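Student: Please read through the structure below; I'll follow up with questions.
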Amino acid sequence: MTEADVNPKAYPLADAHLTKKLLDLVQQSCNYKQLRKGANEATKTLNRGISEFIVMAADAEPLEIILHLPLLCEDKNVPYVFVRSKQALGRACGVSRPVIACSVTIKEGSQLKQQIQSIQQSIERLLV
């Protein structure tokens, strides 16, 4: 009973479990003296060539900026994942408020890479 032009419902989308384990990835970043929580600033992370992880709220605004990050598509290397929880993203990044768009910078020759690289594949699987 469905064959019309429905909405994307902010996809892809990760279950409550996937988001739980993924969330920890954000807090872990701060432990490596690395962290990011800003839509306008996020444009720099990608422009610098270190945007491997990106987390944004399905209902986070301004949205016009959330779509500015991606130039072409996943083919052009553009990580992104929606989560049904902002209160968590605000504390994960390290701020006393709901973050709009945050990202995690990857470090070269780092032990964390062994983990970030593994979980990274998770996002790609949903990207395409």
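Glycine residues also receive a Cβ, built from the backbone N, Cα and C atoms like all the rest.
So Swiss-Prot lists the following for this protein:
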MUTAGEN   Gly38 to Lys  Abolishes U4 snRNA-binding
MUTAGEN   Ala57 to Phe  Abolishes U4 snRNA-binding
MUTAGEN   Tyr80 to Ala  Reduces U4 snRNA-binding by about 50%
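Describe the structural context of these features.
Tutor: Annotation for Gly38 (mutagenesis position): same-chain Cβ neighbours under 8 Å, separated by at least 6 residues, are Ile100, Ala101, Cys102.
Annotation note: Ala57 (mutagenesis position) sits in a strand segment as assigned by DSSP. Around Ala57 (mutagenesis position), taking its Cβ as the centre, 23 other Cβ atoms fall within 10 Å, counting all chains.
In this structure, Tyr80 (mutagenesis position) belongs to neither helix nor strand by DSSP; it is coil. Around the Cβ of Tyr80 (mutagenesis position), the same chain contributes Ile54, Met56, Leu69, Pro70, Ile123, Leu127, each under 8 angstroms and 6 or more positions distant in sequence.
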